[PDB]
Amino acid sequence: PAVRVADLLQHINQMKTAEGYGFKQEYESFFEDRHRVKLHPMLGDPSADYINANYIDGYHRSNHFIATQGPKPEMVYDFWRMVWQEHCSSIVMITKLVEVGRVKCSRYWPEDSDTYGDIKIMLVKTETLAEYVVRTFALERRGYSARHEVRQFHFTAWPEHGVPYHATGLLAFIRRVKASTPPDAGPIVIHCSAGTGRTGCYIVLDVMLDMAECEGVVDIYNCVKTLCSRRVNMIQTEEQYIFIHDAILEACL
Ligand SMILES: [Cl-]
Ligand SMILES: [Cl-]
């Protein structure tokens, strides 16, 4: 059952009583391909695999996100080919390339320009802020007459160990991506690193922010439950589950 925005602080405090039992029980309850993004296969190896990406519904439209991993080098062409096919104009990346000295994602975009398969990609602008970067790319594809423009919103401030201490920076980032992504747009391609749960947190916040604005209620439990069925994009810790509540609370002031 959904929680009225007016009752959300009460709800959170009740879920925190008895040493946080309510959050623990609800998070653990989540634990015990139709929505795959289709790409036409290309002349190559008949045995070649295809990029794994899944559609996720948003509050206002179906297939609002494509959730995927940061592409391995052998999947970088299929990644940009999917961006092209889907007319994606916003990518969300929620990891540094390197965190605590460990490679979390390989750079899949040019510093200047490069060609991947039949797609030429040029970096046309970088906007660097304290907690995120906006990179603007132009794509050209052999046989096609016009550029396709893509913005990558790269959040750099997520702690390696846990959730952000305050939600304020992430909420500003989400607000920026929403304001930059037309209703005209294709799906938002979103990735982090394998098994961090950050993509799932972002998606739930994106959807619940819209639901709070439009209905004055939030239904985080059923949103996350739906997210289990759709992908390996699953909230990885009880702390993340609580943080989703703390972040929506802040956005509702
Ligand atoms: Cl294609
Ligand atoms: Cl980085």
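We're sticking with Swiss-Prot numbering for chain A, so the shown stretch reads 872-903, 926-1146, in order.
Looking at the header, which is where the method is noted, we find X-ray crystallography, 1.7 Å.
Cβ coordinates are placed from backbone N, Cα and C, and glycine is handled just like the others.
Listed in sequence order, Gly963, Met986, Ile987, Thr988, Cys998, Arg1091, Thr1092 are the same-chain residues six or more apart from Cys1085 (mutagenesis position) with CB atoms under 8 A from its CB. The active site, phosphocysteine intermediate annotation in Swiss-Prot covers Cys1085.
Every protein chain shown contributes to the tally, and the Cβ of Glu1053 (substrate binding site) ends up with 13 other Cβ atoms within 10 Å. Swiss-Prot lists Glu1053, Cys1085, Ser1086, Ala1087, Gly1088, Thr1089, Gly1090, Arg1091, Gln1129 with the feature substrate binding site.
As a published mutagenesis entry, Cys1085 to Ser appears in Swiss-Prot alongside the note: Loss of phosphatase activity toward CTNNB1. Loss of the inhibitory effect on CTNNB1 transcriptional activity without effect on interaction with CTNNB1; when associated with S-1380. In three-state terms derived from DSSP, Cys1085 (mutagenesis position) belongs to neither a helical nor a strand segment and is classed as coil.
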Output field, substrate shell: CB within 8 Å of site CB centroid, site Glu1053, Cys1085, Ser1086, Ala1087, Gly1088, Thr1089, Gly1090, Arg1091, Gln1129 dropped: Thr988, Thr1092
Which of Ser1086, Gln1129, all binding-site residues, has a Cβ with the fewest other Cβ atoms inside 10 Å: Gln1129
